[PDB]
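Since the structure comes first, as C-alpha cells, the remarks are kept for the end.
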Amino acid sequence: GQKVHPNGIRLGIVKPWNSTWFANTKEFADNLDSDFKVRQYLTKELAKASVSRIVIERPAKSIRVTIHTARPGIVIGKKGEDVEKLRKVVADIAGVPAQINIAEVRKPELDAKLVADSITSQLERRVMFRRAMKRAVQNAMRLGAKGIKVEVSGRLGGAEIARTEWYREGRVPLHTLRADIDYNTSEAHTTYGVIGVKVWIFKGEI
Amino acid sequence: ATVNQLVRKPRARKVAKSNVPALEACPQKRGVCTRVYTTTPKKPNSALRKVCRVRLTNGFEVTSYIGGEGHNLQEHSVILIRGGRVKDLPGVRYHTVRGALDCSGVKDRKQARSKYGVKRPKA
RNA sequence: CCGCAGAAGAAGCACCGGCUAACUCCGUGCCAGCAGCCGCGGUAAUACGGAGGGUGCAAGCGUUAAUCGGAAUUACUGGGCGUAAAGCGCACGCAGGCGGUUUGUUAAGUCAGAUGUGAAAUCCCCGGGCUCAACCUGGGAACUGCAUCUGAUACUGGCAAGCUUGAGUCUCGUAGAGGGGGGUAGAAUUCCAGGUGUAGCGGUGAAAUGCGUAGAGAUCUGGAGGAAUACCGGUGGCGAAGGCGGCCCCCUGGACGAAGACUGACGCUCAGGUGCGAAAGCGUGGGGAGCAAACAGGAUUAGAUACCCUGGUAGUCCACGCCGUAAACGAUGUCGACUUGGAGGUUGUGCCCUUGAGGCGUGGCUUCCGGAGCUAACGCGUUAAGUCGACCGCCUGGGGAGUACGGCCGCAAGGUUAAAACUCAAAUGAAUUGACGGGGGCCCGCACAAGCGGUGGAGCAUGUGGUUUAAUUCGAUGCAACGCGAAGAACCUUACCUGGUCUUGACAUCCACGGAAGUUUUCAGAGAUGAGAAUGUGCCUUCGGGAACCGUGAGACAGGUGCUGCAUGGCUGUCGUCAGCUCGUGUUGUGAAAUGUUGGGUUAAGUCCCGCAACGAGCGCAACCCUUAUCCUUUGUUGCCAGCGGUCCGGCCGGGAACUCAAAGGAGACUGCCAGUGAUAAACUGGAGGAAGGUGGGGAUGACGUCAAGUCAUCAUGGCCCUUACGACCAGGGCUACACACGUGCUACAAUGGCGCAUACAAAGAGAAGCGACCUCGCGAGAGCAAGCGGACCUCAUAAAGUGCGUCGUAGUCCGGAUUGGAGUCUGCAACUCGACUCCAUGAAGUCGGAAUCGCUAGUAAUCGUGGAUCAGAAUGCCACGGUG
RNA sequence: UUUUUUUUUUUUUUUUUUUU
RNA sequence: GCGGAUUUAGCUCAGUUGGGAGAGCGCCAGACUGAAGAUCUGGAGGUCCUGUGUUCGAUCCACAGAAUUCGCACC
RNA sequence: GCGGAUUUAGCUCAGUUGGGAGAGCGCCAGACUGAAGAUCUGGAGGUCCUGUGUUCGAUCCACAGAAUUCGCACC
C-alpha cells in the first residue's frame, strides 16, 4: 500500500546520483532548465540499447555527460561521427561545452533499470506479451539478484480495459538504506493507453 | 440474516416476486374487448393507452394491456392474450399480440421483422 | 446420361449480455419496454430502442402452450428418520406381522431344462437394391410370464419327531417419600376477655390512605377458629409418565434374591379402540388460614390503564367424570447376538484364622467414556449412528393449515381426518460478526473531586437566518465547519452589477515580406483606447546575414481550482509512545478462528520463571535528535571588567585575564553508596553526592493499524469537463442594513480600587520594497533637521505591578467613551450615504443578573506586557515565550 | 438465583467492471 | 321578543372593590442531550367586542349598538 | 343512407353552441439539505384534437377531416 523509494533518500550509500553539480545564489535557473532538455535528447538517441544511468556532472557549468548504455559501439558510431553530433546538440541548449563520456551497462540482466526496458519493449509486438514478461524477469534473475517484485499498471487488454497486476519472483525488504536494492520504472503504450512497469530489485543484503 | 425480514428483497435484481393469480384452464387465450377504459389517476401518467376489461370466466373480474403500437383497439374486437405484467400496470395480469381482425397494430415500422411479422423494405 | 451457352438462376433470421455464441457507435430518461431462472433501464442503459458490422448456422433461425431435464424424489426393482419432512406423554388386548432350529421326509413357490405362445414392421445387430443418403428391406435374434412335463434340492411353507425352555402358577423371602378409603403429631400469628408502657408502630429510589387523653404495636394469662409437612431427609429415594414428602390400619400395586416342582412358544410387538390424561373451561355443594393475578387505592406521574405497601380472592387441593394435551427429545422402537475393555457411583450377595481401611469374587441398578473401523469442524470412538433384521406407524417442497364445507365422538365450546381452492421462489441449523454498549470486571482522563478565574441581564465589534428590498453570490449548519477561502467583497488576485472590446484573443512559436530602438506633450476619452505636434537613428559590418528590437501578412494555433478521494502517489491528521501486525515455511481449522492471549505462578507494566507444535524474517524495536543545564579546553568578541593606572568623574582610556556573556569542539549522573522495604526477586521512598533524578526537563519523530476523514483553492497525475465557453482586456460601484438574536470577542458596576505628585529592576522580537536617535515647531494625532545602524554599537519599553508623600470620604464620578457638539489629519482617483484616529466640550446601560456552555491541576486558566506578517493597507482574529502569582 | 438513572432519533445513498 | 351567557394569552379557561392582567398547557431562552421532549430556572404570550356614562380608575358596572348563543313564547 | 355525445395543462377530467378557460396529481425550481423530506416558499403548464370561411372577435359556429364510441339503415 506504499510505493517507497529505496533510491534518492540515500545518495552516498551504494546508490550514486543522476546529477552532481554546483550553482550559487543567482546562477541555478538555466542549469536546472537544461537538465531536463539534454536528458530528453540523450534518451531518444540511446533507446536502441537504452540508458541505465544518465549522469550529468558540470565541472564549470559546461557538462561532463556520463552515459551508461548496453551498446556504446552505436553512439560512438562507425568511430567518432555521432560523438561529434551529441557534443554539439547537448552543448547548444546549455550555451557551454558538453564532454560526452560513455560507459557500458555491465550485463543488462543485473542492472538498476534495464529489467524494466526489456519488459516494456514487448508491448510494441502488440500480441500477448504475458508469454514473455514473467520469463524475461526470471531469465535476468538467473544472471544476478536474490529477490525482485514487479508491478504493471496500464491498458493491457482491449476496448475499455484498464487494470493492474503484481508479481514476486523473490522476497523484498522494502526500503532498507543499507541494502543493494534498486527501485525504478519504464513506460510503454499499445494504441489504447499507457503500460507503465515498476520494479523493486532486491539484489543483495548489504 | 433474520430470514423473515431478509427473504423479502435481499440482493437479486430481477427480484422473482410477480403475483399471477387465477387459472381455470390455460394462459394463452382469446379475449373479447367487453368495455373500454382510460380512467384512473396514477403516478405513471399513462397517455392514450386505452386499458380495457375482458369477460374471462375465472372466478373474479380481470383486465388486459394493449400489448403493442397502433391506436385503434376498439371495444367490439377479440385478440390474443399472454403473460408479461410490467411494473407500470396495477390490476392487469396480461398483455396482447394485437394485429388480428381490423386492429392492425404495427404501421410501416420496417424494424419490427420477426418480433411482429413484417415484410422487407428497399434493400 | 451426352454436346452447347452463362456463375450463370439458388438465403436468410435470432441478433449481438453472460448460458452454446461475435461488440460496440448511440438513444430515450425505472420513457417505451422484452420479463425465463438470471439479468437489464433508477441522463454515461454492451442484448430496452436505433444503427454499423458480422455471427451462430444455412431451408433453415429463434421461441412458444405444456413437464420430467441438470437434480438424486413415492423407492417389491431405487430411501432418507440431529435437519427440509423426520419413532406421534400412553398400551388394557381383538385381529394381524416375526414366530425358538434341525433330523427323517416333501418339492407347491426356488432354479435349470425339454416343448408350446409372441404369423409380419420391433427395440438390438448385419447383408444388401436403387447413383444413393435416406428409403426399400431381407436375414440373425431376444421376450421374465403362462402352458405341459423332466429333474436338481440351498432357502419359502409344510409333515413326523422332538428341545433350546421363550411363558406362568406354586414354594420361600425382603424394603422405601404407597394406587383408594381410613386414624392424625407440631412453630408462628390473627383477634378477643382482661393483665399494662405511653405516645408512636407499619412501608420506601423518598415514603404513604387508615391510626395516636375513646392509649402505635407488642408481651402474659383465658379462649374461639382455619389444619402446610418444617425433619434420622440426604453430599438422596423411588416411579409407566406424572407425582406424594411425618407414620398407620385395611384392599396389599409392582416386584424379584432364591433350594426347586410342574407344563413344553401358552411368545414378542401393535393400528382402529381400552385405560390414563400437566395447563384450562363445565361443574354441583362447598371445605372458606398465611401469600398473592384480578379486586381496591394511597403513591412515583411526560399518559402508570403500574410494579410497590398494609388490606385482596383465585391458585393450595378434589368426592366424582366428557378431559387429547402443547416443551412427557439418546432432537431416537422393537431387540437378540455383541465378550479388547478397563474406571467409578451404588445395591444385593458366594467365599476368607472376617488379625482389615474389604481381600478373591460377581449379577442387577447406573454411569464413566476404549481400538479396528466408521472419518469434514469441533470429535463421536461396540453395544452409540459400523454390520443384521419383525414393522403398528409418521415422511408429498414454498405459501395455502392446523384449516373447513360429510359426520365419527363430545354436555355445549371442540376433538380429529390434515383433505383442498390454488399459487410461486427457498431459508430453518452451523459457526463467524461485534452495534459503541450507566454489563460483571480491570481500569483511566477537569470523566469527576476538592476548588480557582469567569461567560452571562442592560450597552458594545460583527458573518447567516429572517425583514422584503429595486434586486440579491456559491458553498458554512454535531464528534470530520466557527472569525469564512478574504491576512483588507469602496483601483485591489472580481465575485458580481454592468457597460465598453474580443472570440487564435492577454501571453507564446515556425516563414513571408519588411522595419533601426525610443524620448517629450497638447487636445480628446470613464478605463480599454482616439486625433496631432516635435525631437531621435546605436553593435558585428564579408555591405552579405542579422543582433538589441519594432512590424504588418501567411498555415499550423492559445486556455480554466470543474470536483470525483472510488487508477493512483506524495503529504496531514487523533487515534499512539499500545511495544504493532501478519507472514517466508509448517499445519491442527474446508474457510471468515489469529494459530504464540493456551498451563502453573510471578509485575503497575506481553513484568519474567517456564511451558506450550514453534519458529524467526525486518521494515516499528535497540535510538541517532534539538535546546538545555553544569562546565571542560582554546577564547577573548562591539563584548567587557577580578586587581591597579590616571580621573577633567562618563569603562571615561590606561591595564590584565577570575566569570557572566559569545561558542565552537564537545563533556560528565551511575542504584553510584547509605538506611528502611520484600523473595538480599521486585522495584519503591528518603538520601550520600547534585545543575536534572529514576523518559531529569522542554522540542522531536508520529511505523502497519489512521474516518471508506482529507490537501479535490500551488498538490502530483490516470478515467472524464466548457469551449460563443468555466477563455482575457478595463472606469464605475454595493456588500456592512434593520425588527430578530446568540453566541464568539469586548467591558462598565470603585478602596485587595484607583486618582495626584514623586520613586526601585527585565526583555522576549521584527528591521535598505528597510529601521532611524539627538534635535527644531507643538494642544497633539502630526510636521521637519538628521547622527547613524546591518546584525549585543542605530532605534521602537521609560512592562504593568510594587514603593513614599498628598487628595476624595462609598460619592453615579473623580472613574463609565455608549456616544455626540464642534475642530483636525496620514494616504488616495480612491473612506461618503464606508473607514482608521486626534483636541476640547460632554455622558447611554450603569450598583454585583438567574437559570445552567466548559475554561483550568502547576510552574498551569485569574494577574502582568512587548512583537509579526498578508499588503500601495486599520483585523479585536491568532500565533509564540517571559513573570508578581 | 432482586435487577424500570427518562422514552424516542426519516428514507435514501456509500458500496473502484470482469472470465481465472 | 323577553331574559340570560358571551366577543379575557396557540389550547382549555380562570379573573373582576372598579388602579396588577392570571394560571395547567404551548412556544423560547438558560442547559442536561450530538438533538429534542419530560422535569427544570428565567423571560414572554391579550382585537379585555364596540360606543357612552358613572367614576380616582371600567376587563368588570349601567346604558345604547353589533355579533354569536341558550331556554321559553309559537300549537 | 343516420347523425348525436366525450376528447381540455405532461394524466385525469369540472364545465363551455362566440369574447377563447379550470383543479388536483405529476414536473421543474429559491433554500434548509451531500440530495429530499420536518419547518419554509416559488414557477407554470393551453389560444379546450385541428383546418378553410365566418366574425370587430373562435375550442364553440357553418363546414370538413382525427381519436374514444353508440345503436339502428347494413343481410
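Going by Swiss-Prot, the residues shown for chain B are 2-124, listed in order.
Method of determination (from the header): electron microscopy, 9.0 Å.
Just so you know, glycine gets a Cβ as well, placed from its N, Cα and C.
As given in Swiss-Prot:
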{"type": "MUTAGEN", "residues": "B:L57 to H", "note": "Protein is not incorporated into ribosomes"}
{"type": "MUTAGEN", "residues": "B:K88 to Q", "note": "Confers low-level resistance to streptomycin and a 15% decrease in the translational elongation rate"}
{"type": "VARIANT", "residues": "B:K43 to R", "note": "Confers streptomycin resistance but not hyperaccurate translation"}
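Here the features listed in Swiss-Prot are painted onto the structure.
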residue: B:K43; record: variant position; Cβ contacts under 8 Å, 6 or more apart: B:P91
residue: B:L57; record: mutagenesis position; Cβ contacts under 8 Å, 6 or more apart: B:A23, B:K30, B:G32, B:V63
residue: B:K88; record: mutagenesis position; Cβ contacts under 8 Å, 6 or more apart: none
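DSSP classifies B:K88 (mutagenesis position) as coil under the three-state reduction.
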